[PDB]
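What follows is one structure encoded as structure tokens, with my remarks underneath.
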Amino acid sequence: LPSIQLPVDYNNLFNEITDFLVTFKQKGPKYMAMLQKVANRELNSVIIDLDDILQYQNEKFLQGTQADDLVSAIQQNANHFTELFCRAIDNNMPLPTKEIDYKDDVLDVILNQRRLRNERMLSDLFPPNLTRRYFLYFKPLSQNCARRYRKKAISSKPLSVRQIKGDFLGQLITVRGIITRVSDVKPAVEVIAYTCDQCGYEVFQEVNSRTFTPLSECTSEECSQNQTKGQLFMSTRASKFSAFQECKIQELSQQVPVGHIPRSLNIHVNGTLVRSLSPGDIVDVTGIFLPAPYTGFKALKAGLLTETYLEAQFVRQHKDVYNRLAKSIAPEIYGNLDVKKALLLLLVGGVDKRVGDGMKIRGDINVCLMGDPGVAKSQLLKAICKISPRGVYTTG
Amino acid sequence: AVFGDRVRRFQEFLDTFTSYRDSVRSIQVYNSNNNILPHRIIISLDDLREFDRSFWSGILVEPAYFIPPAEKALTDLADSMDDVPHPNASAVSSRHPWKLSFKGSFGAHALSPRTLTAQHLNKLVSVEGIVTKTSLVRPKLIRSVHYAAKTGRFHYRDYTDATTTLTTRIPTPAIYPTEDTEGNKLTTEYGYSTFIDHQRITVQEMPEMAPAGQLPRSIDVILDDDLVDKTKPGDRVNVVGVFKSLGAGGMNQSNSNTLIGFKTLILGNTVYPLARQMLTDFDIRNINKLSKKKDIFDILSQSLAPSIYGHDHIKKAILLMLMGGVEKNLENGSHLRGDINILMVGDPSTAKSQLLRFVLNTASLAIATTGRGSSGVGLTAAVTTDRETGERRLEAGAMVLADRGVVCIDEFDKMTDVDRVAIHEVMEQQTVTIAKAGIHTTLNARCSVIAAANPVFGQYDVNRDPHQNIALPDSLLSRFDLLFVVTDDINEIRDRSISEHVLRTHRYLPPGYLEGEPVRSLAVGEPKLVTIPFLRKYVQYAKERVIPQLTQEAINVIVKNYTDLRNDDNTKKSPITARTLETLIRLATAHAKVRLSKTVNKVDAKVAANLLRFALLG
DNA sequence: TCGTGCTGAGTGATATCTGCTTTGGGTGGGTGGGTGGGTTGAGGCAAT
DNA sequence: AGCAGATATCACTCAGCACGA
Ligand SMILES: Nc1ncnc2c1ncn2[C@@H]1O[C@H](COP(=O)(O)OP(=O)(O)OP(=O)(O)O)[C@@H](O)[C@H]1O
Ligand SMILES: Nc1ncnc2c1ncn2[C@@H]1O[C@H](COP(=O)(O)OP(=O)(O)OP(=O)(O)O)[C@@H](O)[C@H]1O
Ligand SMILES: [Mg+2]
Ligand SMILES: [Mg+2]
Ligand SMILES: [Zn+2]
């Protein structure tokens, strides 16, 4: 494992992040207020705006106390900075201002009893992610703010699926396309809680992979000491789960080159961003491009070839009365007033269908157009289908 | 020991020729200024042979031992040249060495997929063929960078593969290190790790060059880094690489076959297109001067298919189709195509197939299909699986492949309705819709369709109406801008002229051939009829740098012609319709493109009207 | 007939090393099966 | 990497005898 000397000092960056969270203002600090809201169970998602970081860096440079470029470091490698920001938030979480029912939560009771057991043992501990009740996301650097401060915004620059290469892995990038598939929301396990039948103690496990091996044997101090062989049993009540959704984003027609087939890129949605993407909507998904290593025999058989996906971080969603309406239905065509009026009547389709005797007169004013080639039948079809909210265009 | 000597010798070679140093400096300057140019340098094998015979011979016959030294020397030269003040952390951790590229003359190593044999293994070769397959692009892991929080130092690992390096090395599983040497936990730094793109293509021997009675053969090629997306299926390429062998090839006890050979493929160094002709200042001036002639249209039309007697109007239509109109898409959503479709229905032996072959050869992009030889799926797109990745995908069809090109359909009437439907959709919408195996996509298919067909009876009958003569659907017929009905009429003067022309053509002999002798590259990188290459250059120039706009006089002429043609007692071989107005506008725009004119004038409208009138009423 | 070792080889037992094989895909086959999956496209055949 | 079979080296139980009580 030979070492390298890279020009990054994570301690200074952590100090920068803590100072930004504590002092940044844009009343009191914005992020301090956000953390106060999170403490009172009022907010379950914290979003870090890179524009705020850039403004803070500019202010620090102006004051003369030049600091490290945090925006570039976040953009180049965002996976580490998620954990760094989570740690910084944890170290400065304000005390709750609104009383809450602590005893209701199972985790609170379990940890309190673990503390009691530890105190008893001493008289003779848990992963930080377990107790976290919030999600962290990165908002890309807006183009306007970057141009104001004379900087290039790689994160917010839209890219096609083709333009996302292997050299972009591990960075915060934006993708433009049309969602073609969204899966059902399912629970993804992050921390697993076990129990000992003999010991009476609780064990925990962290999952950061596609697959995991469950525990079988107790590892507690008591068990070890006493030599008691106790079996570990999974407990889903005390485990931590996060909503998971997998989506497919495909290239737009105008983005494909000449004589090429469109390509698709996988998207992973975690936390509160779930249900923000639906099929058929053109979106600007911002996320962290990361690989998905295999495990076990598959890993060995696959080789160096790696799958990839996008960790969703931000989603931007793209956008005389009778005669007048008839004429405005399809201005491009030559005036056909009667046909346009019939199309209006079909579109509105007003009817009172409440017979209640077993059947009810059909409530649809069906329209059929038949004519020799040359009339703009296709144009009427396309226009009237576009205007209609539920209009569906099909070919026999 | 020898590696260092070879590195030093290649450093001396690079120093002697300053062109490569200047190219590297220019690439570095461009990259620093700013989208980016890959770290690749094209060197001439002739210069290397002139400088040092031993190094050139070694590179040609033993690339595995002579290429890596040259690459290292070039990388060292570039690094010494680099003067970037602050190197970014990713730049420091990046594994981006310069890659060498070759050109010149491969004396006996210039081969094809058919002539590649075991004797050429582990040698630098040049392969020429047609791309038939193209795997999906996926990243490949070469270096991994890790961080240890307690120690505060970054640890890295390097990976290798059978295809990533020329020299064999111990295989490295992709398992990310998890723990340090002393037991310290490690965190993967994806942003600082290095991944490179990987792709596999299949190059096929050109069918025309295949032996008699044997189907073409193909060879697999591996492309990495910047050569990932330099080709698409149907392209003619000249690939340079090192022929290699992979795997045990049954040597292992697990394979009981004992009759199976090794795997073989090529690690591509260059991809040389074989489509767009570079235009020189002299060529541009000649094109302008020729275009300034009043009768440029006549000369250009006559220059097409000199061996075909007559058919002047069909030749003019083919020229206008090649030039093509202007494609306009409106804000509301309506799309107006600029492609011109042509259909020919006539008696046997009327030069329809020969015209199709000529337009196939002349057009920059063209795909040939037959009626009985094609299918609906084969026209549109097929669902298949990717070998490399094992992922369900789409394979481009005839229509798709010919995007922004021309598709020639022979025996148009010998098809099936099932097959016909695909074409109908293609022409009507210029897009392909696929709903198979959980695939939902729209494929762009913007191609001009030129087809030939025969009457139902096999011979056009004047007595019977046009509808009875042609069995194709009216809806499909209406999409063709021009319909030409050509008949074989027996006349003494015309018969004598045609016979004399055919006899004169059949007496042609090629240069450098003796009488009675039957008809059987040097480098890799490299009223008078107009020669075909000049015609191709003219077509490219006109179709690239001209977008004619309509004017009022042309509009007056067009509307006058439409009003006269649509409401006239004289019968027409094809019915008049509002599509005829669009056809007239398209033909006027194409004729304007012929003259390299920014505006459509009265002459263009008159020519379009005359062509349409001839096509309709003969 | 209790207590305390010394002898002891027998009868364990549990802490400890030696070899598959797998995923899925033809870089294991068709003397492992097609009701354990793959699987859309072309082709030939009979009833229609 | 995980799992199932196996080897071999680790203790523990009943066995019984010498002294004296
Ligand atoms: N009234 C009109 N004004 C302008 N353009 C028209 C008009 N009617 C038809 N067209 C043109 O006719 C062209 C072909 O006709 P279109 O596809 O609209 O309908 P259609 O002839 O009924 O179709 P089909 O051939 O599929 O039966 C269209 O491009 C449209 O521009
Ligand atoms: N005008 C012509 N000038 C010279 N040769 C001609 C001409 N018309 C036909 N031929 C000869 O006809 C021969 C075969 O005819 P061709 O294949 O071109 O016919 P086609 O129009 O495709 O007819 P079909 O497919 O109905 O048989 C060609 O070798 C060509 O030499
Ligand atoms: Mg229509
Ligand atoms: Mg023919
Ligand atoms: Zn326990």
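The residue numbers of chain B are those assigned by Swiss-Prot, with the residues present covering 19-52, 90-329, 338-583, 589-594, 648-739 sequentially.
According to its header, the structure was obtained by electron microscopy, 3.3 Å.
Here the Cβ of each residue, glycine as well, is placed from N, Cα and C on the backbone.
Annotated ATP binding site per Swiss-Prot: B:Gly409, B:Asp410, B:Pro411, B:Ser412, B:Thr413, B:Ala414, B:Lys415, B:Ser416, in sequence order, evidence recorded as sequence analysis. B:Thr413 (ATP binding site) has a Cβ environment of 22 other Cβ atoms inside 10 Å.
The domain 'MCM' annotation in Swiss-Prot covers B:359-566.
Within 10 Å of the C-beta of B:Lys415 (mutagenesis position) we count 25 further C-beta atoms, all protein chains included. Among the mutagenesis experiments that Swiss-Prot reports, B:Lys415 to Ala is described with the note: No effect on MCM2-7 complex helicase activity. Loss of MCM2-7 complex helicase activity; when associated with MCM5 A-422. Reduces MCM2-7 complex helicase activity; when associated with MCM2 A-549.
Annotation: B:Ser416 carries the greatest number of neighbouring Cβ atoms among the binding-site residues B:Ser412, B:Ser416 [cut-off 10 Å, Cβ to Cβ]. Taking the Cβ of B:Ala414 (ATP binding site) as centre and 10 Å as the limit, one finds 20 other Cβ atoms among all the protein chains shown. Excluding the listed site residues B:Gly409, B:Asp410, B:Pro411, B:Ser412, B:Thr413, B:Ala414, B:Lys415, B:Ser416, the same chain places B:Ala515, B:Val549, B:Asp551 with Cβ atoms within 8 Å of the centre of the ATP site Cβ atoms. Under a cutoff of 8 A between CB atoms, and with a sequence separation of 6+ in the same chain, the neighbours of B:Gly409 (ATP binding site) are B:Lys415, B:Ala515, B:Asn517, B:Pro518, B:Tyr523, B:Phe547, B:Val548, B:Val549, B:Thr550, B:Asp551. Checking the binding-site residues B:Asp410, B:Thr413, B:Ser416 against ligand 4, the ones whose Cβ sits under 6 Å from it are B:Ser416. Most Cβ neighbours within 10 Å, among the binding-site residues B:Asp410, B:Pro411: B:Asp410 holds that distinction in the structure as shown.
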